[PDB]
Amino acid sequence: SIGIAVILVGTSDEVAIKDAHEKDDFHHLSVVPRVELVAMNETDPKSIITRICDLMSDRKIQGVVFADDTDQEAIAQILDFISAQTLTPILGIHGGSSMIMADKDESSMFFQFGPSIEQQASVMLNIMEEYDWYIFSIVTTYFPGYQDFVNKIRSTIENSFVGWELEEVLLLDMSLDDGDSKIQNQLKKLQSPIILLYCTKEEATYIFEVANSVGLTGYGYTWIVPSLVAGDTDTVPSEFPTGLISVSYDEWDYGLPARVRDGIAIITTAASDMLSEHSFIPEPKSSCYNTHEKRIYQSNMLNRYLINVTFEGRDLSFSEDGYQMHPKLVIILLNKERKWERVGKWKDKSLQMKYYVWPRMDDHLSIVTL
Amino acid sequence: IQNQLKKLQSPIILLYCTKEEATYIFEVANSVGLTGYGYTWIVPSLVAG
Amino acid sequence: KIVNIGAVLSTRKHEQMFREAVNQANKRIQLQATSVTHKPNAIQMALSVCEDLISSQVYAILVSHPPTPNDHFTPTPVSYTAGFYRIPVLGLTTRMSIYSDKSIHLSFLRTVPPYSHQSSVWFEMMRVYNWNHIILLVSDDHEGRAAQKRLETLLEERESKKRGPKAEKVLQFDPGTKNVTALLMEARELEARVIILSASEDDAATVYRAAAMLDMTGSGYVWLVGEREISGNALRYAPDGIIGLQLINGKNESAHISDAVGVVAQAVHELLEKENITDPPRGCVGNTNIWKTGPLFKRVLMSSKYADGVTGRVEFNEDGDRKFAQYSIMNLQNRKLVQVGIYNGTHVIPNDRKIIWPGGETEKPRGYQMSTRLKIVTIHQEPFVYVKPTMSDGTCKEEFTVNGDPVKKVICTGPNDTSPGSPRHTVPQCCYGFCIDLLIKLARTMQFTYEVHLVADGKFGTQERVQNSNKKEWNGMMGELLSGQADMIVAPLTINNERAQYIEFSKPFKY
Ligand SMILES: *[C@@H]1O[C@H](CO)[C@@H](O[C@@H]2O[C@H](CO)[C@@H](O)[C@H](O)[C@H]2NC(C)=O)[C@H](O)[C@H]1NC(C)=O
């Protein structure tokens, strides 16, 4: 009986999740849907650690699905540390604690439902390519991840026959007015009607208000930015303009029951494949109080087949880092009503964005020809 | 003045006001980014005094 | 008000030393101390931290390393549990390879510097001996990637503003494999002779055995090694001349504890003059909130505060790392760890002692020795390069010109006797012509010796998208010149703009 512990904290989602076990699509007669919908309201380190250890010691748990309601990556850090300690595949999916983290340790390879910075850079370049905006710049800060961003941009900017015109790459520092003078002079020298940036929320607000003071309005400067400055929606400050284009995960038309059923289907299919191709399942040593039980790390890695799972006619492969190979991204844009609505969709390297010609930000004339 | 000086893009600028208004306009333009590299400001003797 | 400074140590002697140090620092509110021993399992240790170490939680916890060679799984859980509430962490002795990430670890302050500063010291040492060529090679995934990125951003930023060092070839291999003779021979086939390495202990022993098998010690191979490779497990099989580095006070836990309590007392005295103080709760269970004092306290600590202690001036860079450390330049003077000098800040200081180099040479070896056996590629073009089969004797039939002078044939070694249906390297086919005649005149004028082989694809070369991958690669002659398969192109090659980007075309031979 494969133990599946689905933990939901913060909010209350008592819903028909039992449809996962009621589907009866488990071909291999060994992945018993032992679901444990334990709920709680105190998202404390000791609390969750004692909870997962007691749940693993009472029953025979081999897979830990997870969900939450806060926006703290420390929960994901604790989850990955527990995964490193007990060497069990865990799943933090579309709860708001997915919050993709990079350069993970040599733990039991687990993936979380969140796109990588490289995929966001790729979808932003596809957006820029769709509307023939072959000129831009780069304005990053000293936040961990800017180097990977600029390296991906450079690797995708000189491996194609498209005339991309990289104006200048900025590396600002939040030290004194020297950075202010630098960004002012550079944005006065940019003169490119597309701008990209990568920083946190408060730094984004600071940079946007400084640029608006220098004169970065929404007429020509159409700022683009990944989901790092967006964060939790419905909390838009006044510094953001009405032309910002941001990308993010499928937070609107992706149901939490759908997410948890996809996760449990992934777990069951991977376990079925591994137990059918190996004919031996490792022992779930439920100590979590003594490193002596860690000697069971001698069989083949379950992750090697877990990262190669597909079900329901949809590709659900994963990389060694722990991110989706097909994140199913969606494009978002804020209007003059200070509201973020969906515009386009990106899935399987295909952009189905509607709103053909740029719900444009008195010289804009159409022309008929034949 | 910020939007216009961002839209000027001409390496010669003329103005006509008093001394304090000249200082105000110059500091505002320098905050917007009117440095001495390309923008070579010209002004009559009214702001010099 | 009282401030109970939490701590976690491995030995009771360190706990007594920390108690004495905080009692001394109390002379300058009040300060306290709490210490918990290390557990074999980090889960129960994390529970004890959440229950006992942060029972007051108003402090900056300090953590040490166990005698185990892990040094990562023991310091990571305290850092995670403290960064959950944005509580700063003090690090006495840790593997700072991964702990320099502000996204993984929110707040973390260390006492020992990472190997990035060791690569910086390597570069500073290189700036003295005028070594402008070096072939580095890393083994670990993250540590190696970090060291490579540090060396690359040091060498590239300095090159932008003589020729200036070029890292000729950056090699990488698995830290778990043992077959590296291929990479060793590939590095040997290059010009640089100043191999800088940054592997683990077992990897260092393996690469030392591989270099001893290939004999990379003939008084020309200069070695620059790190502190993680000068250990006994690798020193048992280490070659002479292996210049290494070692940090002072690497195992002195009491001095690190004293410095940490001093700097944290200075930080408390500096921050107590603030306006808002969000005291963390007396218990970690049920308190789901962010302490506003954490980030601001870390910012005002790392900004300018410093307390002189056992290591003198201690400045923190913008990563949570202590800068301006002490490095001892150690040389293997016949299995004797003699200190050639000391390092401090940015200046290197040699003790003017008997310093030698591997291979018994008492003089400073050169950076490299330029080869005189450069490969040359050539295409078959109608009146420039003739291609005729050779005779069965081994040479080919020699003829005379219209006047009676030799025709200056050269033994090409290109696959021109076969078709694309069955490509196979054939017997050398002697070649002659107008620009092979030009090639011999260039070789006598600058005294080099060359071989020649024709192209494999056949075309001159252009940019084309590959069939399967995404990156674009050159073709034929351009690809063989760029991808280290040819050092010159003696053939009719029209100078263009798409080719001058990566090639340095000389003045034109004929218009
Ligand atoms: C791994 O390393 C060994 C030792 O370096 C290699 O063995 C050598 O074998 C080749 C034959 O292909 C000889 O030309 C070399 O002279 C040998 N080296 C020594 C030091 O004797 C071996 O080829 C490498 N690869 C594998 C797969 O074992």
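Quick note: numbers on chain A are straight from Swiss-Prot, i.e. 34-394, 403-411, in order.
Looking at the header, which is where the method is noted, we find electron microscopy, 3.7 Å.
Placement of Cβ uses the backbone N, Cα and C atoms for every residue, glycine included.
Sequence annotations record features per position, and here Swiss-Prot assigns Zn(2+) binding site to A:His127, A:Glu284 based on experimental evidence. The DSSP secondary structure for A:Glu284 (mutagenesis position) is coil.
In the three-state DSSP scheme, A:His60 (mutagenesis position) is classed as coil. Note: A:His60 (mutagenesis position) has non-local neighbours A:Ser305, i.e. same-chain residues 6+ apart with C-beta under 8 A of its own C-beta. One entry in Swiss-Prot concerns the mutagenesis experiment A:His60 to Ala. Its note says: Normal zinc binding.
Per Swiss-Prot, mutagenesis A:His127 to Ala is noted as: Reduced zinc binding. The Cβ of A:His127 (mutagenesis position) has 21 neighbouring Cβ atoms from other residues within 10 Å, across all protein chains displayed.
The 10 Å shell around the Cβ of A:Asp283 (mutagenesis position) contains 19 further Cβ atoms across the protein chains shown. Here the residue is the original one, but Swiss-Prot notes a mutagenesis experiment at this spot, A:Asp283 to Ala: Slightly reduced zinc binding.
The Cβ of A:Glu284 (mutagenesis position) lies under 8 Å from the Cβ of A:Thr266, A:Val363, each on the same chain and at least six residues away in sequence. Experimental mutagenesis at this site is recorded by Swiss-Prot as A:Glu284 to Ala, annotated: Reduced zinc binding.
DSSP classifies A:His311 (mutagenesis position) as helix under the three-state reduction. Cβ environment of A:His311 (mutagenesis position): A:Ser332, A:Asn333 lie under 8 Å away, each six or more residues apart in the same chain. According to Swiss-Prot, the mutagenesis experiment A:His311 to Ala carries the following note: Normal zinc binding.
In Swiss-Prot, a mutagenesis experiment is listed as A:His359 to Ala, annotated with the note Normal zinc binding. A C-beta separation below 8 Å, combined with a sequence spacing of at least six in one chain, links A:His359 (mutagenesis position) to A:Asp348, A:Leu349, A:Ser350, A:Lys380, A:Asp381.
Note: the CA-CA distance between A:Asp283 (mutagenesis position) and A:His127 (mutagenesis position) rounds to 9 Å.
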